[PDB]
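Colleague: Please read through the structure below; I'll follow up with questions.
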Amino acid sequence: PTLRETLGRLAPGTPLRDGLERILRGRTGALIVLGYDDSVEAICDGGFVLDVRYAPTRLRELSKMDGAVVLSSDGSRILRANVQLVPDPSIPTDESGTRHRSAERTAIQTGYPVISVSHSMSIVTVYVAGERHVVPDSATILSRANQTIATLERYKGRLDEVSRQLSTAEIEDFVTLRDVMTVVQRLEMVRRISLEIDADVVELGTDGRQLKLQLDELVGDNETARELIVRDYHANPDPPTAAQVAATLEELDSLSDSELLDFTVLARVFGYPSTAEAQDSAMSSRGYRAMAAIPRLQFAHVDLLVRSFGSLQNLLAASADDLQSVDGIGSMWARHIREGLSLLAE
Amino acid sequence: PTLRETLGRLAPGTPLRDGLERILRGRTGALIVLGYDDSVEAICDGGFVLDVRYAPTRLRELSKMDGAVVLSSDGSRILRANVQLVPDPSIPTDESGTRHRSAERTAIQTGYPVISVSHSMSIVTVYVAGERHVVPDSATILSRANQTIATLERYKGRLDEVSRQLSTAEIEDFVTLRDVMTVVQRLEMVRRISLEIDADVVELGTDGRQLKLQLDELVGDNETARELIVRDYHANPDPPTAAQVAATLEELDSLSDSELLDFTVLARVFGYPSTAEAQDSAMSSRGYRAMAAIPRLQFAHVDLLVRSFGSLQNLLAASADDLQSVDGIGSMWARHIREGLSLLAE
Amino acid sequence: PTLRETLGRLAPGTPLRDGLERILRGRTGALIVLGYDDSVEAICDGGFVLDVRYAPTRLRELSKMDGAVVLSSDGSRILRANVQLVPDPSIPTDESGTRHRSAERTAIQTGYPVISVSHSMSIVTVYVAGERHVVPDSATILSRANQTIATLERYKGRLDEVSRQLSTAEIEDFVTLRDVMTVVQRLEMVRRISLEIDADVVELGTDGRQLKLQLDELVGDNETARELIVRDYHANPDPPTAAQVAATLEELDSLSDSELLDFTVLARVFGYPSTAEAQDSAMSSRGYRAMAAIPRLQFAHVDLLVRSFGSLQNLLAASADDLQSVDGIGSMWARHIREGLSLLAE
């Protein structure tokens, strides 16, 4: 299990987190470990074998029995107890405390989710992936998520107003480099914050069953916005394809924020003259952005219309029946597009 | 016994909670069976019979007899002490531990609450209707309520701005389906948060006598606004009657988040064409919410005048004696309505 | 399952008592039952299974589950855990307390040991053979034993005095029923007190590893004296047989103190006239007791000599050559015997 899959299983509501909570309220230690390989058995010793179905009380009792509990890799069947997790002393560990030192060295030797709850406190700890993560109470998670929501909604506001300004300008298109990639910079920023809040909701799980509602209501279409902007705006002789769009997407994601705030890097990712004299360079819209607003319209139609036209200003100068002249287009169907596109001018 | 009625009967301030706090300060356990009938008297054995009047001190003293206390159904009399509580072993339960297993099995046998305070520990368990629920300290409930009240106030603010936009559009009638439903969606979400916070408020009972204040100050007139908007916005020859409006209210309450984030399903709940063109359709308000701002105005009179008119546009275009011409309206009541209409016309 | 085997296996030194002491020092409860059958599995529900060999710390750890621990009949196989040992509620038990009530009824159904230990105290309870018995600290048992040893010592002194008187009568020709029989009564009484203190010797097991040697010193050859006296003082036409001697032995042992202290009853139970004049009567002795003091002497030879003679007066009047004339007896052993009689004459 990945870090943000172990955290998902440790999210509230899940049976494993229920057992952790029952232990925590029981004010007693617990060293629960997940998985069953030859190394887990080769390190564990001093315990029984059970083979009974998982329940919120079995781990609680066997942890009360003052020992480490081992669980199936899916955390469904219990087959050990009382074990003394004894890895070698060669593995470094800066923790002070035998239970937690054993937990850390166990996690390092065997990349499995080992849970180290300490008595006298309400602390839940996991040492996976080379770091230890103290599972936090819901209050701090909700606080930081609420703080992040304000910045992210301010970000949606900035995106919407900048993009509306750019679209209105592109109706009478005259393009500058700063104007063509400020939208991209802000879009990448909002994408990054969306991913961060996604990590928070993943670690939160079900107690905060409202941040998913907030994100669904707020961010709406962001990945589709990135796809549309890259498809429409990509200075390269051949038409960009799905593979090229994806490659540009992870190329953007590879950029750092310091690299994100520089227009030269964002230009060379798309592929532009990197010189400072190209800031006023302009190009015609390919057609994805403005025409994508048409409802009940498929992407294949968008691609074939782009192939038939190759730009958006010629679409603006296009007649009412030349759309019908495109292959696979009828008369009344084409009339819908021209009426919508004409209304898009204002 | 509903779970969210016994939770209330256990809330701070009640005599039962006073007895529970005294028991918890006694650093001893308790096995309290609130209730007594044929099922319990067949289940319980080997104890004393008191039939005294309940008092927190009496309960605290009897809980020291290392048995099970059996209060009366309404929690007013202590009637059996030191009873053994043999359950029916056939019932399958997961709570491993004789006290907890017997508590759960008696709970299954008869759905009375069975509070099981752990020995020398500060946990209070609830065993109503096959559900287990640790009674949390009021600090945690207040923390989560404080976290949720921010979401409630943000939802109220967005509802307020959306409703202001709706009123401004109504006074110069031009309304789309989105303009209508962006009000009802926020309304239903606010009601959802209202019920969720009211659950925590009733759990707190008396300790949190600030949360009820804030909730009533923030939510305000939600039910009335909902009822008026349901009577107003409905695609039918005549606005639905009180019974029909109520039934539509349970219809909305039956809807969940998945069919609440979609506008088309909400439109069809009222009964609307599901086409995206119908999403762009236009409908004139019947006037209920718009002219309901008139103070001290009779609801029956409002319904009568709307029936005589049918839309807010007619009311805005009504003459000085047009309302007086309507039956049941004199001269003073005529221009009294128009005074608000003239002022709101700006 | 018998008390004076199960207490012995519960005596200090035995592994079960070591485990019980480990539990007691831990200030936690316990519930251990030794024996599995169809009725035990019928009672058992909600437990575990290990099948591991006995060792002191298993019960210590497993006692924390607030259930019960079940071990095989031999009490050396660990086979369940955590089980809520629920017997028939119809079984009477005046014990108040769910742990102990379950222990008592489980023991009454399955007559195996059911050891119950109350937490926060140092009490050990055994429920063998349908009767409770608190295992006491070794101090109380030692004190009772010390008090009883003084009584045993003074009884031994009285027996020594009266038996020396009887021996002095034996070297003469004065034999009376009362003098012959009072030593027998005293000897039976001291034998019964020896058994009573041997019970506590077994209960101590190893803690009282001096009372057994004190009893070995003080008691001496009580059973040998029983056999010799019964075979000698046999007022019947023929000397008794070994089976008849043994049968008379348990016949006397069946007498309680009330009819043992009565001289006439003791005379009658072996078989004598009940007249008070028989107490002054003189009966011929086989000489077993009189000449049993000869060292390196075989019982079979003495029995054959008694068969050849029939009375002690024959030995007192035995010549030098008549003893040699007896079949199976040589001449060198002949004047071994008559030397002893001659020496005791003075």
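Note that chain A carries Swiss-Prot numbering, so the residues on display, from first to last, are 19-364.
If you're wondering, the header gives electron microscopy, 3.1 Å.
Every residue gets a Cβ built from N, Cα and C, even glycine.
When I checked Swiss-Prot for this same protein, it listed these features:
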- A:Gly85, A:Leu103, A:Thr116, A:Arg117, A:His118, A:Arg119, A:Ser120: ATP binding site (BINDING)
- A:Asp84 to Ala: Loss of enzymatic activity (MUTAGEN)
- A:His137 to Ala: Loss of enzymatic activity (MUTAGEN)
Colleague: Sorry to bug you, but what's the C-alpha spacing from A:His137 (mutagenesis position) to A:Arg117 (ATP binding site), rounded to the closest Å?
Modeller: 11
Colleague: Cα distance, A:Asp84 (mutagenesis position) to A:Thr116 (ATP binding site), nearest Å?
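Modeller: Per the Cα atoms, A:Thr116 (ATP binding site) and A:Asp84 (mutagenesis position) stand 14 Å apart.
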Colleague: Less than 8 Å, Cβ to Cβ, versus chain C; work out which of the recorded positions A:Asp84, A:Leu103, A:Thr116, A:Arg119, A:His137 satisfy that and list them by sequence.
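Modeller: Cβ contacts with C, in sequence order: A:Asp84.
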Colleague: Rounded to a whole number, how many Å is the Cα of A:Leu103 (ATP binding site) away from the Cα of A:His137 (mutagenesis position)?
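Modeller: It is 18 Å, counting Cα to Cα.
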Colleague: Counting across all protein chains shown, how many other Cβ atoms sit within 10 Å of the Cβ of A:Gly85 (ATP binding site)?
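Modeller: Here the count is 22.
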Colleague: Which state, by DSSP, holds A:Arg117 (ATP binding site): helix, strand or coil?
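Modeller: DSSP assigns A:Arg117 (ATP binding site) to helix.
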Colleague: Whole number in angstrom, please: the longest C-alpha to C-alpha distance across A:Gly85, A:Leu103, A:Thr116, A:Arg117, A:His118, A:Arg119, A:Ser120 for ATP.
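Modeller: Result: 15 Å between the two most distant Cα atoms.
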Colleague: Looking only at DSSP and grouping its letters into three states, which state does A:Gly85 (ATP binding site) belong to?
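Modeller: SS state of A:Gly85 (ATP binding site) = coil.
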Colleague: What whole-number Å value do you get for the CA-CA distance of A:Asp84 (mutagenesis position) and A:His137 (mutagenesis position)?
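Modeller: Pair distance, Cα basis, whole Å: 11 Å.
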Colleague: So for A:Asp84 (mutagenesis position), how many other CB atoms are inside 10 Å of its CB?
Modeller: 14
Colleague: Provide, as an integer number of angstrom, the distance between the C-alpha atoms of A:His118 (ATP binding site) and A:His137 (mutagenesis position).
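Modeller: A Cα-Cα distance of 12 Å.
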Colleague: Tell me the Cα distance separating A:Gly85 (ATP binding site) from A:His137 (mutagenesis position), rounded to the nearest angstrom.
Modeller: 13
Colleague: Quick check on the binding-site residues: of A:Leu103, A:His118, whose CB has the lowest count of neighbouring CB atoms inside 10 Å?
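Modeller: Relative to the other binding-site residues in A:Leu103, A:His118, A:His118 has the fewest Cβ atoms within 10 Å.
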